[PDB]
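K.L.:
Here it is, the structure, as structure tokens.
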Amino acid sequence: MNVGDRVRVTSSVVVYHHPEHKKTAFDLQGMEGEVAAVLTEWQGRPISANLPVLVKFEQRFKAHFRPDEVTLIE
Amino acid sequence: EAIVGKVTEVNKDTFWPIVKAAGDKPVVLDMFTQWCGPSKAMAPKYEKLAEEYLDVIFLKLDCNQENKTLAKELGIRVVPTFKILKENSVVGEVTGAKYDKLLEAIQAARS
Amino acid sequence: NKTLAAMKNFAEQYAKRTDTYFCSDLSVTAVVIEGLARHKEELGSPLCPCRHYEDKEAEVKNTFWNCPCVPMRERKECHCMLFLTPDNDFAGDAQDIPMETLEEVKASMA
Ligand code: SF4
């Protein structure tokens, strides 16, 4: 994927850090966002984040995903 | 220098020599670190596996500073990670403390 | 040790804060806390002790694996089995661990 890509969460991903669902289970599945970054390296140095796709939604809310949990939208 | 029926701890210098002499026997390597929860939880079960499968060589590598070079080359991200080798090469791998998966991988390697 | 005490207190407080519990086997809890403490001591940040890194310094800068890691902060998933959800088979009913237990467990590793 590429930064700027529009994606939809197509797998069940329950999170607890959403600002409007603080400390409460909230499934992001079905939501649409924009890829903000793909964690691969830090200034040329490979890193190992296992949820490398950072997606930004409304209110600057962001969550991390595996490539297989999201799907590109035209 | 592997012992059938038990787990043998290896280092960056003793690992390969054992693998290049296992012959027809599959080699399982438990790549761990001392201060890892799932790794400690798995220890007992791994010990029993070595006792149950004598046709398989069970080893363990402490992925610390000393064995840094070997861990790097073998490839490990999740601790623990079990590498299954045969014919001087890695043929199987189970990441994490997944007993059932490890069992299936061992049974796959045996057959 | 100062770092270890701070790490133990952090774990106890974070568990209560996130409604998660320590492993029924506190030995698991203890080794993870020591591992976190060791990383905090040598790297400045408590990188997860159940992950192997090719470039620790880079990881510290990226912060994904700095405890509490992204998987834990976002999905309450703790691979180290330090913060277990009340649905995990190995989850106990405690959110506290005696310093004495940490010491005994560390000692057993020698
Ligand atoms: S899995 Fe994450 S939250 Fe759990 S001990 Fe490792 S870094 Fe901390």
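The residue numbers of chain C are those assigned by Swiss-Prot, with the residues present covering 9-118 sequentially.
We read in the header that X-ray crystallography, 1.6 Å was used to get this structure.
Cβ atoms here come from the backbone N, Cα and C positions, even for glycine.
Found this in Swiss-Prot, in case it helps:
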BINDING   C:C56, C:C75, C:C77, C:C86  [4Fe-4S] cluster binding site
MUTAGEN   C:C58 to S  Loss of enzyme activity
ACT_SITE  C:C58  active site, nucleophile
MUTAGEN   C:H87 to Y  Greatly reduced catalytic activity. Abolishes significant electronic interaction between the disulfide and a unique Fe site of the [4Fe-4S](2+) cluster in oxidized form of the reductase
MUTAGEN   C:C88 to A  Loss of enzyme activity
K.L.:
Check each of C:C56, C:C77, C:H87, C:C88 (the recorded positions) against chain B and write down, in sequence order, those whose C-beta lies under 8 A from a C-beta there; write 'none' if there are none.
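P.N.:
Only C:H87, C:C88 pass the 8 Å Cβ test.
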K.L.:
Show which residues of the chain containing C:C88 (mutagenesis position), separated from it by at least 6 in sequence, have their CB under 8 Å from its CB.
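P.N.:
Spatial neighbours, sequence-distant, of C:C88 (mutagenesis position): C:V40, C:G43, C:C56, C:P57, C:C58.
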K.L.:
For C:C77 ([4Fe-4S] cluster binding site), which residues of its chain lie six or more apart in sequence with Cβ-Cβ distance below 8 Å?
P.N.:
C:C56, C:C86
K.L.:
Report, as a single number, how many Cβ atoms besides its own are within 10 Å of the Cβ of C:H87 (mutagenesis position).
P.N.:
20
K.L.:
Could you check the recorded positions C:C58, C:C75 and say which one's CB has the most other CB atoms within 10 Å?
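P.N.:
Buried the deepest by this measure is C:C58.
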K.L.:
Hey, what's the Cβ neighbour count for C:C86 ([4Fe-4S] cluster binding site) at 10 Å?
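P.N.:
Here the count is 24.
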K.L.:
When you measure from the Cβ of C:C56 ([4Fe-4S] cluster binding site), how many other Cβ atoms are you left with inside 10 Å?
P.N.:
26
K.L.:
According to DSSP, collapsed to three classes, what secondary structure does C:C77 ([4Fe-4S] cluster binding site) have?
P.N.:
coil
